[PDB]
Amino acid sequence: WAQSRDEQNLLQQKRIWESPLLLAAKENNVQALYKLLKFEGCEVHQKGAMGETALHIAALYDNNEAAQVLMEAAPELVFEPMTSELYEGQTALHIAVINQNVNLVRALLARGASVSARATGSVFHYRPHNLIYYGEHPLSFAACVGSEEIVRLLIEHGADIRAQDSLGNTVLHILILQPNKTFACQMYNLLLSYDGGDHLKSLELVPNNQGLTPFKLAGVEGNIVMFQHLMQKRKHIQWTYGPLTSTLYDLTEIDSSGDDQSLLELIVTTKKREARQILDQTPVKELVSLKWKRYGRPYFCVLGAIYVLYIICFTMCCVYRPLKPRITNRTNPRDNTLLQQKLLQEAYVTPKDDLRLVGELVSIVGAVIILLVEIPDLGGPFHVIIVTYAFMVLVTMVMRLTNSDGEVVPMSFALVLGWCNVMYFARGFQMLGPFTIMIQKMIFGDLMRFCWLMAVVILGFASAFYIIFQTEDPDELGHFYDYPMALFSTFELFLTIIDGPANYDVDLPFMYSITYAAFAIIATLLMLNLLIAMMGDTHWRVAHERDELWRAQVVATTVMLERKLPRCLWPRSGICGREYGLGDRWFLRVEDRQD
Ligand SMILES: C[C@@H]1NC(=O)N[C@@H]1CCCCCC(=O)O
Ligand SMILES: [Ca+2]
Ligand SMILES: [Ca+2]
Ligand SMILES: [Ca+2]
């Protein structure tokens, strides 16, 4: 698809070269323009390859003299938008605004150009393949390019600031998505002065079609500069007392008020890395930290203590299980067999099995609640693990209820998952907090990078160890008799977790001494590289990534508790405005100091 527009741009330049009219507009050849329009009368409405006019060409190459001649010789061309699918809707005013050609904009002003004309072309979509997203309307273009002169010049002649684009985004939303934040704060504040000024229907409330006001979009986008500028509207100051300044914050669109209206939920859900810094801002970081110090951290330790007691109950119900009498003469055939197994299907004997019978009941009623609080639908893995645990005890109470021969196969998956899920609560206390973040980011990151190389390497040498020690009885030295144990043992030789095949009472094969020497050297090389490849994330920037991503996870956890927990526990943060001078809304007191 990228070649299509490249072909069409090269095709356009060919049609610019072929068409002498469009050529004179590109080169500003005013002397040639008259000869083609008067002395050898051609079509002045001559369309280009992009459905453009000679005026559309004279617009992007900033030569007003060629555009002036076309609008004087045919004032019908101004209203015409480009008809091609790439550039559909773009008038000659759009190009004049985005190129900051103020004189062409003011000349198209006198022609009565459409200020409400929508540029719906595929090159104006908010997509990665478009280098920028300036919007739909020419007023949106004037605000994004950073020309306050064109913004006011457009509003003077009927430009509607409320006009929402293809994605229902107002011009205020579009300024948040721009790069130059420090300058665009004046443009945002400038555009708001033209608003009606009524307390209702203010343009700061007109939301994106994805339910997002401009103040709320700044947080999700990670625009730290706009979010601070957008905070002064929502900031009340109680008093100034020496160096201290008790300031009262609004907390309306911030914090858990509605379902998905809360900014905090939008910050933790969005994948934007910059959005985590809105959490560290003065109005919010004081909120979430106080939501954590009280009603946040204690309940997380309660659920932690409950879960630890819930699992240590289920774990204690797994060490004590129905007895496993071999009771078969199958143990003598196939010396490899090493099992004493099975159930005898009875839990009704009522001695001390009733203690683990209610322990099994607690596990099932706990799992069905776990499966009925999570499946009704970052700390993702440590929440998928919980439902797979509940899934694994629904396969350790159903197939195990019907007397399965291998009923311990899914009980081990249930055990390690829910047990290693306890360090989910490691984000509770500060010491273990950032440590659990480091192990999680390193699994998807650096485990795959070394495991695929380890897999390719062990596959090489485990096969070369199979092929040599298949040519030998495994009664002695039999470290890898068949291919499953060939991959398993060599995988273990790779991690120094076996003594390595070593038998000296009897002689070894000729090639093992040579092959394992190369293996031990490559095994340590890849092991040292694995040690120093994950070392790369020890930079001073990562030190913040170690700490902040834990805080971001704690705040993400802090919202996870309050959203589902009842209202009687954990009251609404801040103090309500009713019974005070304010108006039934909840505000946060934060006093600081300036040195
Ligand atoms: C130069 C092209 N000729 C023309 O008349 N309009 C085009 C404008 C190009 C803008 C592409 C914006 C984008 O990348 O989406
Ligand atoms: Ca060792
Ligand atoms: Ca040993
Ligand atoms: Ca070591």
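Residue numbering for chain A follows Swiss-Prot; the residues present correspond to positions 69-445, 460-677, in that order.
The way this entry was determined, per its header, is X-ray crystallography, 3.7 Å.
Each Cβ is built from the backbone N, Cα and C atoms, and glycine gets one as well.
Listed in Swiss-Prot is the mutagenesis experiment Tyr201 to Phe, annotated as follows: Prevents up-regulation of the channel by phosphorylation; when associated with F-202. In the three-state DSSP scheme, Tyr201 (mutagenesis position) is classed as coil.
The annotation that Swiss-Prot gives for the mutagenesis experiment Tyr202 to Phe reads: Prevents up-regulation of the channel by phosphorylation; when associated with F-201. Other Cβ atoms within 10 Å of the Cβ of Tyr202 (mutagenesis position) number 23 in total over all chains.
For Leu535 (mutagenesis position), other Cβ atoms within 10 Å of its Cβ number 14. Secondary structure at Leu535 (mutagenesis position), as computed by DSSP, is helix. Swiss-Prot documents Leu535 to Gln as a published mutagenesis change and attaches the note Alters subunit assembly via domain swapping and reduces channel activity.
Cβ environment of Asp581 (Ca(2+) binding site): no same-chain residue six or more positions apart lies under 8 Å away. Residues or ranges marked as Ca(2+) binding site in Swiss-Prot: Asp581.
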Spatial neighbours of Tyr201 (mutagenesis position) that are distant in sequence (at least 6 apart) but have CB under 8 A: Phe192, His193, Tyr194, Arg195, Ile242, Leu245
Endpoint distance, Cα to Cα in Å, for the 14-residue gap that opens after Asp445 and closes at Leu460: 16
Secondary structure at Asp581 (Ca(2+) binding site), reduced by DSSP to three states: coil
Filtered recorded positions, from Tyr201, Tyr202, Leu535, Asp581, whose Cβ is under 6 Å from an atom of ligand 3: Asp581
